[PDB]
Amino acid sequence: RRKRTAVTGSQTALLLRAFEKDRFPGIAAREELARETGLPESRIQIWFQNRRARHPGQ
């Protein structure tokens, strides 16, 4: 178990917008999102994975 990352409302909103542009960001795009959101890139990867599995689109 790693410590569960607290994702804020504003962070979620920014991730949802990037998801609309590309559902499979590569590591460079994820590192950009990491810098923009404050989340570690590793956590952005997991966020996108879960999003794809649970709420694709909309």
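Note that chain A carries Swiss-Prot numbering, so the residues on display, from first to last, are 95-152.
So this one's X-ray crystallography, 1.6 Å, going by the header.
Each residue, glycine too, has its Cβ placed from N, Cα and C.
Look at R95 (mutagenesis position): DSSP puts it in coil. In Swiss-Prot, a mutagenesis experiment is listed as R95 to A, annotated with the note No effect on DNA binding affinity.
A simple way to gauge crowding: the CB of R95 (mutagenesis position) has 3 other CB atoms within 10 angstroms, across all the protein chains here. Quoted from Swiss-Prot, the note on mutagenesis experiment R95 to A is: Decreased DNA binding affinity.
Recorded in Swiss-Prot as a mutagenesis result, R96 to A carries the remark: Decreased DNA binding affinity. Sequence-distant contacts of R96 (mutagenesis position), defined as residues of its own chain at least six apart whose C-beta falls under 8 angstroms from its C-beta, are absent.
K97 to A appears in Swiss-Prot as a published mutagenesis result, with the remark: Decreased DNA binding affinity. On its own chain, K97 (mutagenesis position) has no residue at least 6 apart in sequence with a Cβ closer than 8 Å to its own Cβ.
Contacts of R145 (mutagenesis position) defined by a Cβ separation under 8 A and a same-chain sequence distance of 6+ are given as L109, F113, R117, in order along the sequence. Recorded in Swiss-Prot as a mutagenesis result, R145 to E carries the remark: Altered sequence specificity, with increased affinity for the DNA sequence 5'-TAATCTAATTA-3'.
Sequence-distant neighbours of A147 (mutagenesis position) (same chain, 6+ residues apart, CB-CB distance under 8 A): none. According to Swiss-Prot, the mutagenesis experiment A147 to S carries the following note: Altered sequence specificity, with increased affinity for the DNA sequence 5'-TAATCTAATTA-3'.
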